Amino acid sequence: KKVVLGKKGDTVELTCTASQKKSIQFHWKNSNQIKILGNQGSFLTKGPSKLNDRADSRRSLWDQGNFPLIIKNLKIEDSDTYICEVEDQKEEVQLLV
Amino acid sequence: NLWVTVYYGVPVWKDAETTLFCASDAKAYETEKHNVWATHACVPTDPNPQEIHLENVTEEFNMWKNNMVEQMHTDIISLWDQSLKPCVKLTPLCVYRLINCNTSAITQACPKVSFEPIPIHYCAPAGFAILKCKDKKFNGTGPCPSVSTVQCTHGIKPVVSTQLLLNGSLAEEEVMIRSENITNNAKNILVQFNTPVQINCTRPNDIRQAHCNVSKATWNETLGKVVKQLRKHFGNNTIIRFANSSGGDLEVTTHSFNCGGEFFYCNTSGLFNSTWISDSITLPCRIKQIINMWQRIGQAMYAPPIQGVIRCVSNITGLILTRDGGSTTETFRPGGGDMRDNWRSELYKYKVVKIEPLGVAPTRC
Amino acid sequence: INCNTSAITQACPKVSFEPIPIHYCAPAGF
Amino acid sequence: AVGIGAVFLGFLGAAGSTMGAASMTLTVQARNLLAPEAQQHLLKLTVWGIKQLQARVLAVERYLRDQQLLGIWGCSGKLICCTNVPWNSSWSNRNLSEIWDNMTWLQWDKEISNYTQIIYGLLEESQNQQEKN
Amino acid sequence: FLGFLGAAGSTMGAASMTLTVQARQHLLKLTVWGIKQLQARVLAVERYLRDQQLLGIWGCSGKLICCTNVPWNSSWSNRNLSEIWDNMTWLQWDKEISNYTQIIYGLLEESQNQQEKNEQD
Amino acid sequence: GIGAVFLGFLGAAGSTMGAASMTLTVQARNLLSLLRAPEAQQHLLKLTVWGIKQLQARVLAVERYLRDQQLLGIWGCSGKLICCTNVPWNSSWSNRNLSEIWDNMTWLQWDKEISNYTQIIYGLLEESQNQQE
Ligand SMILES: *[C@@H]1O[C@H](CO)[C@@H](O[C@@H]2O[C@H](CO)[C@@H](O[C@@H]3O[C@H](CO)[C@@H](O)[C@H](O[C@H]4O[C@H](CO)[C@@H](O)[C@H](O)[C@@H]4O[C@H]4O[C@H](CO)[C@@H](O)[C@H](O)[C@@H]4O)[C@@H]3O)[C@H](O)[C@H]2NC(C)=O)[C@H](O)[C@H]1NC(C)=O
Ligand SMILES: *[C@@H]1O[C@H](CO)[C@@H](O[C@@H]2O[C@H](CO)[C@@H](O)[C@H](O)[C@H]2NC(C)=O)[C@H](O)[C@H]1NC(C)=O
Ligand SMILES: *[C@@H]1O[C@H](CO)[C@@H](O[C@@H]2O[C@H](CO)[C@@H](O)[C@H](O)[C@H]2NC(C)=O)[C@H](O)[C@H]1NC(C)=O
Ligand SMILES: *[C@@H]1O[C@H](CO)[C@@H](O)[C@H](O)[C@H]1NC(C)=O
Ligand SMILES: *[C@@H]1O[C@H](CO)[C@@H](O)[C@H](O)[C@H]1NC(C)=O
Ligand SMILES: *[C@@H]1O[C@H](CO)[C@@H](O)[C@H](O)[C@H]1NC(C)=O
Ligand SMILES: *[C@@H]1O[C@H](CO)[C@@H](O)[C@H](O)[C@H]1NC(C)=O
Ligand SMILES: *[C@@H]1O[C@H](CO)[C@@H](O)[C@H](O)[C@H]1NC(C)=O
Ligand SMILES: *[C@@H]1O[C@H](CO)[C@@H](O)[C@H](O)[C@H]1NC(C)=O
Ligand SMILES: *[C@@H]1O[C@H](CO)[C@@H](O)[C@H](O)[C@H]1NC(C)=O
Ligand SMILES: *[C@@H]1O[C@H](CO)[C@@H](O)[C@H](O)[C@H]1NC(C)=O
């Protein structure tokens, strides 16, 4: 139950993190359980959400466990809750602009 | 001579995590870059594989926690690193908020070399055995009803593709919908075929502009086969519609195989587009020289493409989908890219166990 | 008369042909 | 490989049968069993020859490490062998007809594996104290 | 670990006694013919371990000379047992016993097998 | 593999023979205890004489072990560590009190003791195992 605030447009870096340093598979979903952003091996993938063109991630940090989510062009309608599922640690971070 | 015996030769097995060895059928004079690797890293396959069928045995297989998937995935990274040497290899290093991540650029001698995969076996060592689920309806997990023992599995071709599991092996009953847990929207639904939908990929005489022709007849009935046994998982009222990929990296939003050393990128957009109430299509394929490596996190940059025709006929014997959790209609926009799924979908019916042939039991001696 | 003489053609260069001595050995266990 | 690697796998036949049925097969299976290119002719003789002899001597030293362990207990070469250790009745507390008539070795070994280290210590000690006095 | 154990065995009393006494570039020439002399030894180990399981089923494991409780039949080449060790080679046995060695191996199975149940009672 | 255990016997030297035979029971369980690089055609026949030379050792460690337990198996017991047989101990073989042997002597002392008689016992162990059969 983390708290993250933005203004508008800016890049927020939500973060889930494991303890392995070996690029394990994660995902990122929202409150309606639609995929936001996902890892598939060594490639990135999106999901058919309404953040599909705006979401991003930092590719070089996956090899150290850190699996961020970087969102551009913050509207008002993305003020929701987001869920990172590494292997079990379904951490929820909520967002507001 | 009273009450505790020992026997040597009891049929007991406990599951293990050994190191299997390759054992492929290499040719040792070719310079096709698999027969080079399979010469100095494998043994010749045995002519007579002794296969003992087990009777009235119910082993509890698993494929989403299999280990020999990992020993394949390390041998195949070791294959590609000695076969397809890139001219420029841009792998990061990354040695808080932002740790120092320098992106090193190893360059090396990079000729063009022939590259078509051969079937690799995987033979267990002495004192172990490989169990094999001979049931033709296996869900992937759970108690397999019929098991057989075998030194190694069938000749597995280490192809590498996303969105489509080409040249692979094919099911026998109708089409299997193997996954881990279909409520999650985060596990790749593997799908096998019982029919090889052929695909004809060519570069004719732009040198980076190809096309791949797949029949509308064979693809409409094979999408017809899959769509029946999905409403047996999500209810008979869901009007499930296939769809385009959702976005993301270029190697997973497009059918990224390779052929003859050259890394094609097709466009399966007219291939998954059909709603389903309860001739040959063409695919706009490119050839990239700047690919993302699937081995590690990196980027490679290869030589210019070769001159000539590059015809690449292959069997689509598998899909990898991904469901979409709606509010309702379940849309299956495909995916892939984790290369362990091309080897989970061909090492699912296997399990390596450790034979412990010593046993105790009481009687009256 | 169920026999038929199948002609098989191939390339046929000119070769050198002298034989070398060859020693016949036995395998392990013999 | 082509030696005593088939013997360790041939033990695993008739799993799922009853323990009397495996015992009948014990003594009888160990009675019945135990390219025109010069470059390929080189590797087939030299490095593919070594790598199959590193697996035939692995199956030998896997076998002698088993028949040595039966040598501490006293048997050492008898496939069926019974000792002087008395069966403790707190070892699964099961009926002797319930065990040998309807139970498979896999089902049996899952029952006993809580304490098979404790049985293995007694058979060494009893063969240490039957050669002591 | 013997596959040969020869020592030029000719006379049987000398063959029995000595049996208890005795057995108690240019890198391509030498690597191909070194593996051939390891396939000789490693087979001659696995031929021993296969054999010592066969004597173990008859009860005679490990002992080179072993005596056992199966007498001759009448049709098992009845010659005098004093001249048999005098003037005969060991080679002349397998000529002299032809098809009896398969049923001798069967009778030596049951002689141990009935004994394992006899001492059981 | 086996050549590891051939030297592990020496861990009990310097102790007394009653203690070293007891350590041997623990040592009985303690005696129950890769070139995959890119090889050029110059490395091919050079890393294979490194293969055969190590594999002429692993088979010698097996063939020495079977030449031990062929000699034990003549003297009645094959695979037994502690094995006592049915020959009476002659008095002329360096007569001493049995408490003056297992309590105040190391095993190396017995090399100095009865090596003048060690061949004579070996013929007796053959004969009595031949006279009993
Ligand atoms: C699924 O499996 C199938 C079956 O294996 C795979 O399809 C095979 O694909 C390979 C290439 O990817 C193809 O091999 C070619 O066959 C041609 C027919 O004889 C050969 O002529 C050709 O050799 C040339 O191409 C190589 C490519 O670089 C060169 O290295 C080689 O030296 C030859 O090069 C000459 O010709 C080229 C012009 O092509 C010229 O530029 C050169 O200078 C030189 O003159 C290949 O051997 C097989 O024929 C295909 N099999 C079938 C049945 O069609 C398929 O790839 C697999 N799919 C996946 C995804 O893995
Ligand atoms: C499959 O995965 C999901 C999540 O791990 C599980 O299904 C959901 O479980 C949560 C609790 O963790 C419930 O609140 C949801 O209601 C479940 N989903 C549905 C659609 O009911 C499910 O338990 C997993 N299945 C297995 C076999 O592990
Ligand atoms: C792959 O092909 C599809 C069409 O088969 C492309 O998708 C769009 O298709 C519509 C017609 O249905 C065109 O009008 C658009 O121009 C296409 N593009 C977009 C961005 O909408 C698709 O673009 C092709 N793949 C790639 C990577 O370009
Ligand atoms: C697969 O089927 C087996 C029965 O063979 C069942 O036990 C298991 O729960 C099923 N699993 C999934 C993920 O469908
Ligand atoms: C595919 O088949 C279904 C029924 O089998 C039919 O409704 C549909 O129109 C077909 N589509 C094509 C492109 O043939
Ligand atoms: C869907 O239909 C099949 C037969 O076509 C039936 O067996 C199954 O029970 C149905 N599913 C339901 C009612 O949930
Ligand atoms: C998928 O198809 C839709 C609709 O045709 C199109 O707008 C989109 O750009 C396509 N995306 C990809 C990645 O093919
Ligand atoms: C496709 O599968 C068929 C058997 O269904 C096989 O004979 C053929 O060789 C395969 N095509 C390939 C491997 O290109
Ligand atoms: C399988 O089970 C039946 C019923 O218990 C049993 O009679 C049969 O012997 C078993 N199969 C085998 C091959 O033993
Ligand atoms: C037997 O071992 C298992 C773990 O392997 C343990 O959970 C169980 O409690 C043990 N049972 C007894 C009776 O010791
Ligand atoms: C060969 O025959 C001679 C004459 O009988 C004999 O003295 C000699 O010992 C024999 N050779 C062997 C090896 O026994």
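Per Swiss-Prot, chain A residues shown: 26-122, in order.
Recorded method for this deposit: electron microscopy, 3.3 Å.
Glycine too: its Cβ is placed from the backbone N, Cα and C atoms.
Under mutagenesis, Swiss-Prot gives A:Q65 to Y with this note: Increases the affinity for MHCII; when associated with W-70; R-85 and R-88. One mutagenesis experiment catalogued in Swiss-Prot, A:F68 to I, is accompanied by this note: Abrogates the interaction with MHCII and T cell activation. In Swiss-Prot, a mutagenesis experiment is listed as A:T70 to W, annotated with the note Increases the affinity for MHCII; when associated with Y-65; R-85 and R-88. Quoted from Swiss-Prot, the note attached to the mutagenesis of A:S85 to R states: Increases the affinity for MHCII; when associated with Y-65; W-70 and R-88. The mutagenesis experiment A:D88 to R is recorded by Swiss-Prot, whose note states: Increases the affinity for MHCII; when associated with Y-65; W-70 and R-85.
Structural mapping of features recorded in Swiss-Prot.
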{"residue": "A:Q65", "record": "mutagenesis position", "Cβ contacts under 8 Å, 6 or more apart": "A:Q50"}
{"residue": "A:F68", "record": "mutagenesis position", "Cβ contacts under 8 Å, 6 or more apart": "none"}
{"residue": "A:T70", "record": "mutagenesis position", "Cβ contacts under 8 Å, 6 or more apart": "A:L62, A:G63, A:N64"}
{"residue": "A:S85", "record": "mutagenesis position", "Cβ contacts under 8 Å, 6 or more apart": "none"}
{"residue": "A:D88", "record": "mutagenesis position", "Cβ contacts under 8 Å, 6 or more apart": "A:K46, A:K47, A:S48"}
Intermolecular Cβ proximity, mutagenesis positions A:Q65, A:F68, A:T70, A:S85, A:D88 versus chain D, under 8 Å:
none
Would you identify the secondary structure of A:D88 (mutagenesis position) according to DSSP, in three states?
helix
